[PDB]
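Novice: The structure follows.
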Amino acid sequence: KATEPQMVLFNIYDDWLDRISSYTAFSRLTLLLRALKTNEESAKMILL
Amino acid sequence: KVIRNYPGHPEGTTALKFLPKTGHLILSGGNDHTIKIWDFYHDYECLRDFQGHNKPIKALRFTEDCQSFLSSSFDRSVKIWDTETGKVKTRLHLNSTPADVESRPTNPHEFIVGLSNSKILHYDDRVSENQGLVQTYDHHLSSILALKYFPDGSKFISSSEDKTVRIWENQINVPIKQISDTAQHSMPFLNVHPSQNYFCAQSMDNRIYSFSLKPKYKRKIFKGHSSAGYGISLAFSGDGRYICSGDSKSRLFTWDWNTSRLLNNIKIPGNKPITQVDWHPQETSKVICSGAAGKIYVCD
Amino acid sequence: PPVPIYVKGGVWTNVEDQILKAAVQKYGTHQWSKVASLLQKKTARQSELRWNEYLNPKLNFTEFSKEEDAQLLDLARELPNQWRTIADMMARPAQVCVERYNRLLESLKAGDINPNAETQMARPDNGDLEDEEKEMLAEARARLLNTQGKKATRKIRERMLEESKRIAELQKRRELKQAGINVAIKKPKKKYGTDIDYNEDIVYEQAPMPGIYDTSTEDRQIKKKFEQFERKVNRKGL
RNA sequence: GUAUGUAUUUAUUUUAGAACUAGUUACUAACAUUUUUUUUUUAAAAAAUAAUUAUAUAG
RNA sequence: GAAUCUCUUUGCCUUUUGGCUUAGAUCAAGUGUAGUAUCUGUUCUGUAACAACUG
């Protein structure tokens, strides 16, 4: 949707750093992104 | 055959439309710098006129909630009219003269404007950070002609002078579908059939082609009329079995959508041609045609 | 996505014979690679063999006359097993000559490669078709259709696009004429300094070198007729 | 990837049909980076071997 | 004898192949993703008459 070259900030560990320490949060994000790079619709339906 | 006529506009009518669901009152923006409402019942006179722009009026649309509608004109400007009180909510001034405007079904605040410098401006009523301009589109090469939003509210269509058709998602600025052929011609009018499995376009080679509204958009042919000069509207029955078009020779043509057979061919008083042809969805078998003659004809 | 056919010698079917005939009619005898590209599973040399040995109408496939048959026994006696020379002496294909010689002197497994496949009879086809043969005839009709170059096809496209561009350019003028603002038509621009506009002047006007007779009243009658036509096109519009 | 071509007007000149559905072919696209030598039986048996790659292509 | 309309052979050919050389030369076995093309299958088929006014 962007109409202008810009820097946008996100926090990719959503709220995990309260209850979950950071290293398991990175490996969780590894599992999710490997799923979305592997099958891309089965995993997107698994979240949804 | 025609029943009754309205004292429409000196020097011609350039756009007229109905209310989309109920249709109890119609409007036309005219060549003599005026936009007027009429009732389709109980009086047959003019409920509410208003002076609009300084130049003649090019196009009109509707927000689907119908409290307000759109206006676009040859003075390089677009305005939004409250159809009840009559006051203006936004006035907007452009670079080039605007060819066509359209409003979103889901929200009244999104609308798209397509200019004659091959750009589609996508403004917004609510946000006022950059004069409402959310996004502009620039994949067309030449001055675009007509643009018609989907009834579903997600994607929309545009046509242009450079003999191609593009389909966009709502604010992506990437055409997901390019309908382009070698022997194609440009179409000054688009419309979507009420069954929503097809949208059809009135092409410049005096025909009407029809494409899918489902994915893998692909191309029946409605012929028997001469409309190469001017660029003429087309409407559909409120059941979805009839398509009706105008002509350069002051007669309208009604085809059966189910078989593409020309059923009837009714002429209209006035030497001048007829462009805007609109159907009443509630009351069946009722059309209204009008053109450069200026009067507003209610055909059966 | 087709796996590669490295050895393309097969059995000539009906489809490939007919595509070879309708390819030789258009492409001609001496371009063989362009013929054999049209029909897959065969080679340019095997297309040449299938023409020069079997599909050619000049070739002589009849029964042998008695003088012909005695000529064959005598020539096969004089020239020991030189069958191209003998078949040249008889104006008949050499395979016909060899098989008829075997018939005179008389009185294939599966999984073998047949070398003589171009000289042998065709195989008629099953009733519907195979899928690859549908694809073959589709691309063969598509390649036998086209007779144009790149420049000429682009010229077709450019003429259609300039035509529709003129139509849009007149459409906007007619709309502004209805509005009451008369935009005159702009002219195309000159690509060089002495490029000629053809409404300004009669460009290389040659007068008809007058004779003995008198042409004043006929001049006046023509001038009247042309002025009246221009006025009628101005008012009513042709 | 070049060559080469095409598009970019404002300072106003007097008045037979309807619906549902998915893969097979071609062609195109400066757009994108899962080892070696065997043996043997009819999956199991043997033997073996060694601090890590280019932004470079045009008629 | 002669004109009008209409059909056969006979003439006419009237959209009726516009250079050269070493046939000018070479070769048509790549994966994904994407665009374009086409191709199979299934189901369903208000009008008339009478009484009154002519504004």
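We number chain C the same way Swiss-Prot does; the residues here are 2-108, 123-253, in that order.
Cβ coordinates come from backbone N, Cα and C, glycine included.
Features from Swiss-Prot:
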| type | residues | note |
| --- | --- | --- |
| MUTAGEN | C:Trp33 to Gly | No effect. Slower growth and thermosensitivity; when associated with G-84. Complete loss of function; when associated with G-52 and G-84. Complete loss of function; when associated with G-52; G-84 and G-102 |
| MUTAGEN | C:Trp52 to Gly | No effect. Slower growth and thermosensitivity; when associated with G-84. Complete loss of function; when associated with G-33 and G-84. Complete loss of function; when associated with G-33; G-84 and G-102 |
| MUTAGEN | C:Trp84 to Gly | No effect. Slower growth and thermosensitivity; when associated with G-33 or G-52. Complete loss of function; when associated with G-33 and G-52 or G-52 and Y-102. Complete loss of function; when associated with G-33; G-52 and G-102 |
| MUTAGEN | C:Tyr102 to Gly | No effect. Slower growth and thermosensitivity; when associated with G-52 or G-84. Complete loss of function; when associated with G-33; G-52 and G-84 |
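How about a rundown of where these features are and what they're close to?
Specialist: In the three-state DSSP scheme, C:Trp33 (mutagenesis position) falls into the coil class. Taking a C-beta cut-off of under 8 angstroms and a sequence separation of 6 or more, C:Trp33 (mutagenesis position) has the following same-chain neighbours: C:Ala45, C:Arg46, C:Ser48, C:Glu49.
A 10 Å cutoff on Cβ-Cβ distances gives C:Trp52 (mutagenesis position) a total of 19 other Cβ atoms nearby, all chains included.
Listed in sequence order, C:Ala95, C:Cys98, C:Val99 are the same-chain residues six or more apart from C:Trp84 (mutagenesis position) with CB atoms under 8 A from its CB.
Sequence-distant neighbours of C:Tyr102 (mutagenesis position) (same chain, 6+ apart, CB under 8 A from its CB) are C:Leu73, C:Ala77.
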